[PDB]
Amino acid sequence: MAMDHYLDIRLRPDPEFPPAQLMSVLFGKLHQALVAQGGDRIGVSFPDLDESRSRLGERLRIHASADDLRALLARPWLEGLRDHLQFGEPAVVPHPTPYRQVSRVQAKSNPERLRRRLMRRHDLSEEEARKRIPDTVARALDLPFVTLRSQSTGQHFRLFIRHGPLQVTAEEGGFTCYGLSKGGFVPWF
Amino acid sequence: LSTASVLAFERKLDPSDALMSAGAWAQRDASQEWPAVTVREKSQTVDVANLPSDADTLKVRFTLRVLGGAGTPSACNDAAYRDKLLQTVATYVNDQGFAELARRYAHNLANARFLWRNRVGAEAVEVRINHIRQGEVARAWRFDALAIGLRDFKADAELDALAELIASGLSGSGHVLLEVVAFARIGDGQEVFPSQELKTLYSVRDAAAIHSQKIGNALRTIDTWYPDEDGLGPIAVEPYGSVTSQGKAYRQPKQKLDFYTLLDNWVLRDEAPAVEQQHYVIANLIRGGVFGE
């Protein structure tokens with residue numbers, strides 16, 4: 001990498017809700033420029049999460065491209081969230097640097113769809129569902145999620161995450177295709 | 001010279017419930033008899049309805065008046081403590097009027113803070129307000145909550161005009177009755193939001209509505225005076241008041257940002273505090289509520 005300018009857009013504050021409304025506003029900004037704006041490395045991560053409980057974040061240290069970081073600077077579709085949301089400016093960066101990656105991608109961690117397929121095809125009985133349907137149906141762990149509004153459940157929901165281990169080497173790539181990361185930029189330093 | 005036993009102060013700015021109805025885009029010049037929101041059921045039981053697949057602008061329909069008369073407690077016992085309270089309130093009335101509180105309530109009525117989650121999703125949040133003393137129009141108003149910010153204290157000329165007319169209703173010598181009609185462009189096939197009981201929703205006669213205490217606490221969102229981090233701006237105003245969705249206590253009793261220290265020094269000791277602390281005192285005396293142990 002021969003460039004030292006990589007930033008992103010963090011979450012904006014407001015008093016009309018908890019941080020789930022800020023997560024919904026960040027999902028709207030991602031659908032406008034980052035997640036629903038195409039490309040691989042268009043997401044929103046945060047290095048303010050602990051590995052013991054899968055926290056969501058407390059600050060904003062973004063790392064993405066230039067168009068997705070410069071389209072959410074003067075757009076008029078961020079009313080209210082732009083009452084507290086802001087940022088600084090660009091500058092130069094250091095010459096050396098590592099290639100570390102951590103993000104959250106769309107994984108298959110729901111035992112409802114596979115169970116629905118096994119009910120539409122297998123037609124399991126009681127003892128047959130207790131023996132052939134194994135004890136790997138409670139598939140859920142503590143992951144980073146915020147209150148996502150959508151017509152899939154009644155109220156707001158949660159979500160998991162998944163990334164890979166990085167090092168001090170050099171490399172570059174993209175994140176998931178839903179507004180997350182798979183080895184992209186996260187908050188570190 | 002001591003405290004009275006039971007202090008009753010009724011709710012000024014007394015609100016009502018917020019009806020919902022659905023209209024379409026560019027069909028909204030006749031917003032008088034739109035079809036309302038009925039309670040649907042889909043498969044705990046989540047009986048939460050959606051907007052229809054044709055209409056998208058949710059007309060939120062509610063009104064508001066001002067009782068007034070905060071110079072007299074609705075229940076007291078003492079004679080000299082009451083004379084001290086009456087002369088202190090008369091000192092404020094001879095000191096300054098209701099302009100600042102009316103403009104801050106206009107800041108509440110300029111953005112869409114009264115819609116707690118219904119603000120996100122809408123495209124052009126237009127606030128239609130008529131003037132009512134009888135069953136007709138006398139003066140009209142149109143807003144937009146995307147050109148008007150959320151946290152920033154700004155008072156435009158139209159907001160100053162509406163806040164001045166509200167303050168003319170507020171001063172105790174003239175009655176005003178102003179409603180709010182908002183347009184939540186939720187979409188064609190997206191969720192309606194009534195208030196929730198203790199799913200456990202709320203509904204009215206052949207329609208759906210939202211509770212009134214949530215409006216009554218949303219319109220008093222003034223509090224920028226908590227010492228930890230004021231990057232979030234205005235929050236709810238109560239003695240020991242804060243937001244209960246975060247989990248953090250604002251206006252600590254360890255500092256002097258409490259109403260009770262202000263009332264004790266402001267009535268008993270004659271150690272009168274400053275102007276903005278008196279604005280907080282009269283804000284949480286104009287919200288109503290119980291006082292006294």
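FYI, residue positions are counted from 1 along the chain as it appears here.
Header entry for method reads electron microscopy, 3.6 Å.
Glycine is no exception: its Cβ is also placed from the backbone N, Cα and C atoms.
The active site, proton acceptor feature in Swiss-Prot is assigned to A:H31. Within 10 Å of the C-beta of A:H31 (active site, proton acceptor) we count 13 further C-beta atoms, all protein chains included. A:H31 (active site, proton acceptor) carries a helical DSSP state (H, G or I).
For A:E51 (mutagenesis position), the count of additional Cβ atoms within 10 Å of its Cβ stands at 7 [all protein chains shown]. Quoting Swiss-Prot on the mutagenesis of A:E51 to A (Swiss-Prot position 49): No biofilm formation upon phage infection, no crRNA formed.
Classification of A:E51 (mutagenesis position) by DSSP places it in coil, neither helical nor stranded. Under the heading of mutagenesis, Swiss-Prot lists A:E51 to K (Swiss-Prot position 49) and annotates it as follows: Restores biofilm formation upon phage infection, crRNA forms.
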Alpha-carbon spacing, A:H31 (active site, proton acceptor) to A:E51 (mutagenesis position), which is rounded to whole Å: 28
